[PDB]
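> Below: one structure in structure tokens.
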Amino acid sequence: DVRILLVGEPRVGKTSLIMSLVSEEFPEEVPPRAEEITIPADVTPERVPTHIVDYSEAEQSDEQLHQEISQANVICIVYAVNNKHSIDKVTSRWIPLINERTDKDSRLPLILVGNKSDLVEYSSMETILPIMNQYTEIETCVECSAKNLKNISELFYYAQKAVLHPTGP
Amino acid sequence: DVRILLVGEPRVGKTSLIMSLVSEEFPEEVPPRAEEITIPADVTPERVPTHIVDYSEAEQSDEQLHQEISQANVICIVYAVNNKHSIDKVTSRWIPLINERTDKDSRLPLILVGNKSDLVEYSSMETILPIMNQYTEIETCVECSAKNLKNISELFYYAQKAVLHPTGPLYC
Ligand SMILES: Nc1nc2c(ncn2[C@@H]2O[C@H](COP(=O)(O)OP(=O)(O)OP(=O)(O)O)[C@@H](O)[C@H]2O)c(=O)[nH]1
Ligand SMILES: Nc1nc2c(ncn2[C@@H]2O[C@H](COP(=O)(O)OP(=O)(O)OP(=O)(O)O)[C@@H](O)[C@H]2O)c(=O)[nH]1
Ligand SMILES: [Mg+2]
Ligand SMILES: [Mg+2]
């Protein structure tokens, strides 16, 4: 199975991203944590289902976060393109937290997700490129907007492919 | 060296994409074909020297297109999200033509680029997902907007990564 987990600082748009995918429409309001979302195996050529899991610090303990990290086989670290603090925390908090707990005999791909592209005129790539170069665990990066749905489809396609295309050609 | 070639139907935005990458501003006027671009290693996403080549049917012959395909080590097939014809030509023209190359001993990764995302509120993913499924030589896909400077840095990062770190399934 593909088991996707979204982590990242509060209010970067994790839940909104998941619920925008669900309804193909931006929800004006969201709960702290979305329900688990299922993509049936019919979608991928590998005939494998996808599960999408949300994390909310307001609702969940660090013990629960660690277990979610253990269950996931691809982790989207979400930041907001208009929030430097959320980007800083990718390297000061999220990557070390995940890496400390990953199986060193294996690989857990990470995807850097820059949400709220609808708010800004310029790219976050210049800022996140040095993070990419440092951590080969990061499989790819994407900028998107839950508000207008742009690149949301790509986001979860990339996450699936990080698991289903995990080696070379 | 990463050697990128942009192909695709007329007016999908190949030249505008390249010039928006260079200038970080959308050119309201573009020539038919950008001049060949050579970018130093330490200013590119993957830290390797990068060449970017533009194709223009009015400016170049079929022989020159054939030469450019053999020289590239990643090809971005550009379509316009609001032009179904430019999408149909991805499979009817561009992929077969690329597979006419003579030296097939090395994989030539492809990237599907849906430009002009500023014009529409829907994704082209449903349309191009069947293409991705049928043609495993396609490494990834991206939707961008030269006009709004969206996902242009991503596009060229994806292109470099296809050369240096191509991907594939666990089992064939
Ligand atoms: N403009 C804009 N606003 C967004 C976008 N995505 C989410 N928001 C807004 O950002 C705020 C936070 O969104 P959430 O989905 O609750 O973010 P979260 O990461 O789940 O927050 P926590 O659960 O507290 O960690 C809400 O007001 C959303 O409406 C976006 O893409 N663009
Ligand atoms: N709205 C919008 N228009 C674009 C975008 N990119 C290019 N255009 C416009 O599309 C037209 C064609 O752009 P070109 O860059 O000349 O496209 P091309 O693929 O190089 O065309 P040929 O060289 O003739 O094959 C021009 O009017 C551009 O201004 C875009 O991202 N959004
Ligand atoms: Mg939430
Ligand atoms: Mg041109």
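So for chain A, numbering is Swiss-Prot's, and the shown residues are 4-172, in order.
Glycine residues also receive a Cβ, built from the backbone N, Cα and C atoms like all the rest.
Swiss-Prot lists A:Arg14, A:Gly16, A:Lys17, A:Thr18, A:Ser19, A:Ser59, A:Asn118, A:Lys119, A:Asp121, A:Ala149, A:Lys150 with the feature GTP 1 binding site. As annotated by Swiss-Prot, Mg(2+) 1 binding site applies to A:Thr18, A:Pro35, A:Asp57. Where Swiss-Prot documents A:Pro13 to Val as a mutagenesis experiment, the accompanying text is: Causes constitutive activation inducing an aggregation of the mitochondrial network. Per Swiss-Prot, mutagenesis A:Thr18 to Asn is noted as: Causes constitutive inactivation. One entry in Swiss-Prot concerns the mutagenesis experiment A:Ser156 to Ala. Its note says: No effect on PINK1-PRKN-mediated degradation.
Buried or exposed, and what's around them? Tell me for each listed feature.
In the three-state DSSP reading, A:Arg14 (GTP 1 binding site) counts as coil.
Its own atom aside, the Cβ of A:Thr18 (mutagenesis position) has 22 Cβ atoms within 10 angstroms in the protein chains shown.
Cβ-based neighbour count (10 Å, all protein chains) for A:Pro13 (mutagenesis position) stands at 11.
According to DSSP, A:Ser156 (mutagenesis position) sits within a helical segment.
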> Cβ atoms within 10 Å, counted per site: which of A:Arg14, A:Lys17, A:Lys150 has the most, among these binding-site residues?
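Per the Cβ count within 10 Å, the most buried is A:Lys17.
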> Per 10 Å Cβ neighbour count, which of the recorded positions A:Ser19, A:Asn118, A:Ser156 ranks highest?
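When each Cβ's neighbours within 10 Å are tallied, A:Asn118 leads.
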> Within the set A:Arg14, A:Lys17, A:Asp121, which binding-site residues show a CB-to-ligand 3 distance under 6 A?
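A:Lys17, in sequence order.
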> Just checking a number: largest C-alpha distance across A:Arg14, A:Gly16, A:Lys17, A:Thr18, A:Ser19, A:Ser59, A:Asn118, A:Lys119, A:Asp121, A:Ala149, A:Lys150 for the GTP 1 site, rounded to a whole Å.
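Across A:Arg14, A:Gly16, A:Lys17, A:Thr18, A:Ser19, A:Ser59, A:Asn118, A:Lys119, A:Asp121, A:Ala149, A:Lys150, the widest Cα separation comes out at 23 Å.
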> Counting across all protein chains shown, how many other Cβ atoms sit within 10 Å of the Cβ of A:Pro35 (Mg(2+) 1 binding site)?
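The answer is 14.
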> Indicate the candidate from A:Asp57, A:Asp121 with the smallest number of other Cβ atoms within 10 Å of its Cβ, considering only these binding-site residues.
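Least crowded of the binding-site residues A:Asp57, A:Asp121, by Cβ count within 10 Å, is A:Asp121.
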